[PDB]
Structure formats: C-alpha cells, structure tokens
Amino acid sequence: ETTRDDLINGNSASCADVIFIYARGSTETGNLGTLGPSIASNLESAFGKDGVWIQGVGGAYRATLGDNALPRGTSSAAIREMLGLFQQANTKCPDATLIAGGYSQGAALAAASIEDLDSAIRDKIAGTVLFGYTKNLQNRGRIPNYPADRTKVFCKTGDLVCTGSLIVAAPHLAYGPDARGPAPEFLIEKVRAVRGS
C-alpha cells in the first residue's frame, strides 16, 4: 500500500482525470508513508480506480530527518524530484486536474515545489493538503504564490513543528483521523468545484 507510482506507470493514451502527488514524512517507508494510503483509498472511492492516479514522491526524496534543518525544510534534490513529477503530469496528461499533499518534511517539500513551479502548472493544482506543516509559522499558514482557498493545513495543538520548532512531540504523529476524513473530503470538494461531477 505504501508505494504508488501511477503517474510514472500510467498509459498516456488513457490518462486519469485526477492526478494526486504526495510527499511522505521523515523516515517513512515507500513513497506514501503512513498517511498517503488512507487518502489514496478515499480518492479511489470517489473517482474510481481508473479515475485517479496516485503518485508518491520517491526517487531522490529520501525523507532524511536531518534535511528538516535545511533552508527550505528539505533538500534541493527532493524539490527537483517533486517538480519533475508535476512536470511529468502536465506533459503526460495535460487535461487532468492535479491535487497534492505532504506530511511533515513532505509538507515543506510540497510547499517549496509549488512555490517554484511554473505558474501554468501550479494553477492546475485544485487543492493541496498539508499535515504537520514544518513551515507553518514561517509561511503564516500559506504556500507562497498559491491561493489560501485551495490550501488546507492540518496543524494539531501541541505539534511543535507548526509553531516554528523542529521538535517531534506526540501530536505530530496524530494525523491519522485527518487523513481518513477531512483531508480527502477537502481534496474531493476542490476537484468537484472545478470539474463539476
């Protein structure tokens, strides 16, 4: 369940209508980690298996804990990897609506990548969900260059990374319920807002 490469494996002749790109947290397995599979299952229920492609950020993104301390909250190599996936999606399936998400270091990675993205592609991301957003305070709860209405941040009371620290406390590991309900609910709503039904 933890590794999904639907975009990379996908047939360009039969593109999905929705493409979800997700970055896992530090030290998590596969390319989806602990929260990604839950979101994926709910998206599949809403759009159907052939209706949505789930793509985790693997490759150069090693999800190394120490990289949380770098300027952008992740490595340059990781940002290049996620940018490349958005670019692959845009090229392979130009008519698909994109959605994105990230947890912890992955949330910083998603924010950094989206900020650097060519605006024509960035504008195709109908909604983005961030859990335990490590740059929440620094970025004032926003993703630079991306609208607030398309952004949903899940930052628990007591999760120190949302408050400008890099300390990992218990609330940082409590996003399970959010990934099973409100997060996919938000993504589905944002996709339907622009695609209709």
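Just so it is clear, chain A uses Swiss-Prot numbers, and the residues here are 33-229, in order.
Cβ atoms are placed via backbone N, Cα and C, with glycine included.
Taking a C-beta cut-off of under 8 angstroms and a sequence separation of 6 or more, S136 (active site, nucleophile) has the following same-chain neighbours: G57, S58, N100, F163, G164, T166, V193, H204. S136 (active site, nucleophile) carries neither a helix nor a strand DSSP state and counts as coil. The feature active site, nucleophile is assigned by Swiss-Prot to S136.
Here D191 (active site) comes close to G164, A201, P203, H204, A206: these same-chain residues lie at least six apart in sequence, with C-beta atoms under 8 angstroms from its C-beta. According to Swiss-Prot, the active site annotation covers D191.
Annotation comment: Swiss-Prot describes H204 as active site, proton donor/acceptor.
Under the heading of mutagenesis, Swiss-Prot lists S58 to A and annotates it as follows: Severely decreases activity on p-nitrophenyl butyrate. Counted within 10 Å of its Cβ, the other Cβ atoms near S58 (mutagenesis position) come to 19, all protein chains included.
Quoting Swiss-Prot on the mutagenesis of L97 to A: Increases activity on p-nitrophenyl butyrate. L97 (mutagenesis position) falls within a helical segment according to DSSP.
Annotation of the mutagenesis experiment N100 to A, L, D or W in Swiss-Prot: Severely decreases activity on p-nitrophenyl butyrate.
One mutagenesis experiment named in Swiss-Prot is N100 to A, and its note says Increases activity on poly(ethylene terephthalate) (PET) and decreases activity on polyamide 6,6. Note on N100 (mutagenesis position): other Cβ atoms within 10 Å of its Cβ, all shown chains, come to 19.
For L198 (mutagenesis position), other Cβ atoms within 10 Å of its Cβ number 11. In Swiss-Prot, a published mutagenesis experiment is listed as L198 to A, annotated Increases activity on p-nitrophenyl butyrate, poly(ethylene terephthalate) (PET) and polyamide 6,6.
Around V200 (mutagenesis position), the C-beta neighbours below 8 angstroms that are at least 6 residues distant in the chain are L192, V193. In Swiss-Prot, a mutagenesis experiment is listed as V200 to A, annotated with the note Increases activity on p-nitrophenyl butyrate and poly(ethylene terephthalate) (PET).
Among the mutagenesis entries in Swiss-Prot is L205 to A, noted as: Increases activity on p-nitrophenyl butyrate and decreases activity on poly(ethylene terephthalate) (PET). Using a 10 Å radius centred on the Cβ of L205 (mutagenesis position) and all shown protein chains, the other Cβ atoms total 14. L205 (mutagenesis position) falls within a helical segment according to DSSP.
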What Cα-Cα separation, expressed in whole Å, is found between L97 (mutagenesis position) and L205 (mutagenesis position)?
15
Rounded to a whole number, how many Å is the Cα of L205 (mutagenesis position) away from the Cα of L198 (mutagenesis position)?
14
Can you count the other CB atoms that lie within 10 A of the CB of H204 (active site, proton donor/acceptor)?
21
